[PDB]
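Before any comments, here is the structure.
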2 protein chains.
Amino acid sequence: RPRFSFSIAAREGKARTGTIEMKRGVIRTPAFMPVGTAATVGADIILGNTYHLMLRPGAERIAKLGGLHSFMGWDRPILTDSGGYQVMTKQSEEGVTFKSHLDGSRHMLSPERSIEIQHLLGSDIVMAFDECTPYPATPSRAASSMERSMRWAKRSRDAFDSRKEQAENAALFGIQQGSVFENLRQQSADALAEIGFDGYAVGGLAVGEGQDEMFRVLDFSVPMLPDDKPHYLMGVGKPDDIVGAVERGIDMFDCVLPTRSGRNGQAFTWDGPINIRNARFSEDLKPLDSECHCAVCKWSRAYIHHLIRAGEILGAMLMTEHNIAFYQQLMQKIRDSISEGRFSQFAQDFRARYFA
Amino acid sequence: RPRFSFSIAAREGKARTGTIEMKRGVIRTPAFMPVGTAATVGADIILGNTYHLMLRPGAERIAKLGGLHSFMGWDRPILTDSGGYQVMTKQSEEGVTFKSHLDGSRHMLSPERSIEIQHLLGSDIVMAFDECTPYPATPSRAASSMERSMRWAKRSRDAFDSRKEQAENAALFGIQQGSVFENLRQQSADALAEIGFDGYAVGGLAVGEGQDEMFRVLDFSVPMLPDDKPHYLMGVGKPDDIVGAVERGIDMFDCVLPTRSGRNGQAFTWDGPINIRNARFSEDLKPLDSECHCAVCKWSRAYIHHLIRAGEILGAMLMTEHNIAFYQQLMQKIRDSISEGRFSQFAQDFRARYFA
Ligand SMILES: Nc1nc2c(CCc3ccccc3)c3nc[nH]c3cc2c(=O)[nH]1
Ligand SMILES: Nc1nc2c(CCc3ccccc3)c3nc[nH]c3cc2c(=O)[nH]1
Ligand SMILES: [Zn+2]
Ligand SMILES: [Zn+2]
């Protein structure tokens, strides 16, 4: 396999389905990328949590232990974020400084240090070091923030290219910013394409703007990115957010929801989310989702309800496994429907059932 | 398979190894019986938690859902306790009354109601309704308590025999009491044998007495029980407690330790218990136990350490899976060594390593 090759196998409207080939494995797109620590080692790529890892146990320590693949027992691709979003504290053109709440140790984050940390973690897809602009933002502040992120994007590119093992075996994604403003999104896309990256992320969304505004921003933002490269929407999202983002040309997704909801009693089903702790499930013998193929859907809603209400860790684990599996089944149905030219119909059918 | 058949295949000293045949499966002895809600569905029999189940969701509701086997997705034998130990509040010759902290509902427990609840749960091994005598106890109070438990044992026998489906398909164990007093233990054993049960439990231990006292009580108590029937030590115990109890003729065990320790960072290993949260494991690449065959022993001590320190539910789940698996590997090595006539040597080797 090559270091990085993205090929589009089928299209329907703005939606695409295809593959990213990397040395450690093939990623089927559109892809959902789950938190790597969420369950036992389906997903083609998992996330490492750069910000958490640089605090505990530290990037150098992870490298001493053989890198994240050996550490987590996962030999397929891993994507890491650049760490600044999670941090953001004192910011400047050099980077961000912050104090660890874990032990008071001081940490600097800069484009160069972010790339170095991700190199030490051994991730396969490295994110440029950006500034996630807060929402809402004025045009002036969004522009200043986006401009700093583009200078940091070039510094991330150079730092990545200066590490031969990283340049030859990993891939680097640039991150578009610009808040909700079309002209800043265009300026950011042009700056990123002039630098050149392996894939392009749409950053600065899933920050509280709501689905309508998010879709409006995707409508003009995704076409600004190189069509022949993967498009990664960071932090998105609920199942209906994912369907609509694929309809707007997104290829890759991550979201805290499947694992967070799995810890707070919420299960995703084709009939929408349910809170399994509710008394209405105490005698419900149907599996979590009727059509779900996951291992949990052996276990009834009644039993999972019981486990969670009883405080048993098994309950939260089964809920999390189901949610992660549901997201991957969603992505499989998206990929198959695009490939078969029936994605528009799938999206309509999905939304009628999910919101009924 | 018969309703109940216990056969002893080999002996070494007071230790025995063999099988209990029941309609739903064969139980290899000496057996460890794990909490059924502890992990996904090795163990030959699991425990139901009668006291918890009669409060949530209620025995009638479990029966409406098809009984515990269907509810928990476990088609092999299940043992249930009689519920009074866990309850013990107002006590009398009729039984015990108590108020549920969950919803203030009033509940009575009597020998008849305890047997009925266990019938509704559908368990395969039913415990007689006893009074677990507190420790320490005076001879007079231990005697009064033991005498009440023997009257309740006969009432449990009669209630069990009056339910044809239970009498024909389940088994009933009587529970020896008498605190630490040899003459009361003898009186209790004689009373139970005159009633007649399928197996005999040694109750009233693992209540704070310490291993020396527990072994002293087993030394004279286990020989009082019918030799050709299984001997169940309730609530025991740490791995070294189990080894010494097998050396004294016990066939069946249950204990909260594997799951409790799995939730508080403690892992059982052949080199003794370790607290995985300790910083000394942050860079330890060895699996939880070096010789352990469980699935966790793919994962290093360093990674499990990280997961638990990071608050990830996956960490507690892997710890619990390892501990349950370690207990079953312990029981397998006990059974094999007795069968091969090398159990005395195994016990010596186990204790030298476990306490080194
Ligand atoms: N670098 C960066 N990360 C974002 C994340 C975290 C994604 C991430 C990837 C991999 C691991 C953890 C987190 C966002 N989450 C929601 N909205 C987000 C926006 C951004 C953004 O603009 N920039
Ligand atoms: N009925 C009874 N139970 C006991 C338990 C719970 C065993 C149990 C079995 C199955 C499920 C839950 C609990 C004890 N636990 C520690 N020491 C114990 C003593 C007794 C006892 O004397 N009587
Ligand atoms: Zn499922
Ligand atoms: Zn193990």
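Here Swiss-Prot sets the residue numbers for chain A, with the shown residues being 11-51, 63-109, 115-323, 325-383 in order.
If you're wondering, the header gives X-ray crystallography, 1.7 Å.
Cβ atoms here come from the backbone N, Cα and C positions, even for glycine.
A:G230 (substrate binding site): 32 other CB atoms within 10 A of its CB, across all protein chains. The annotation substrate binding site is assigned in Swiss-Prot to A:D102, A:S103, A:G104, A:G105, A:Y106, A:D156, A:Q203, A:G230 on the grounds of experimental evidence.
Taking the Cβ of A:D102 (substrate binding site) as reference, residues of its chain lying under 8 Å away and at least six apart in sequence are, in sequence order, A:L68, A:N70, A:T71, A:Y72, A:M153, A:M260. The feature active site, proton acceptor is assigned by Swiss-Prot to A:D102, with sequence analysis given as support.
Mutagenesis annotation in Swiss-Prot: A:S103 to A, described as Strongly reduces activity; the structure shown retains the original residue. Look at A:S103 (mutagenesis position): DSSP puts it in coil.
In the three-state DSSP classification, A:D156 (mutagenesis position) falls within coil. Among the sequence features in Swiss-Prot, the mutagenesis site A:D156 to A is noted as follows: Abolishes catalytic activity.
Among the mutagenesis experiments that Swiss-Prot reports, A:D280 to N is described with the note: Abolishes catalytic activity. Its own atom aside, the Cβ of A:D280 (mutagenesis position) has 24 Cβ atoms within 10 angstroms in the protein chains shown.
In this structure, A:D280 (mutagenesis position) belongs to neither helix nor strand by DSSP; it is coil. The active site, nucleophile feature in Swiss-Prot is assigned to A:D280.
The Zn(2+) binding site annotation in Swiss-Prot covers A:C318, A:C320, A:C323, A:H349. Proximity of A:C323 (Zn(2+) binding site) to non-local residues of its own chain (separation of 6 or more, Cβ distance below 8 Å) is seen for A:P313, A:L314, A:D315, A:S316, A:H349, given in sequence order. Annotation note: A:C323 (Zn(2+) binding site) sits in a coil segment as assigned by DSSP.
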Checking proximity to ligand 2 here: which recorded positions out of A:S103, A:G105, A:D156, A:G230, A:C318, A:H349 have their Cβ closer than 6 Å to it? none
Among A:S103, A:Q203, the one of these recorded positions whose Cβ has the fewest neighbouring Cβ atoms within 10 Å: A:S103
Cβ within 8 Å of the substrate site centroid (A:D102, A:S103, A:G104, A:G105, A:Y106, A:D156, A:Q203, A:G230 excluded): which residues? A:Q107, A:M153, A:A154, A:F155, A:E157, A:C158, A:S175, A:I201, A:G229, A:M260
Whole-number Å distance between the CA of A:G105 (substrate binding site) and the CA of A:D156 (mutagenesis position)? 7
Nearest of the recorded positions (A:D280, A:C318, A:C320) to A:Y106 (substrate binding site) - Cα to Cα: A:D280
Determine the recorded positions, out of A:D156, A:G230, A:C320, lying near ligand 1 in the sense that the CB is under 6 Å from one of its atoms, and give them in sequence order. A:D156, A:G230
According to DSSP, which kind of secondary structure is A:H349 (Zn(2+) binding site) found in, if we only use helix, strand and coil? helix
Quick test of your reading of the structure: among the recorded positions A:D102, A:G105, A:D156, A:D280, whose CB sits under 6 A from ligand 3? none
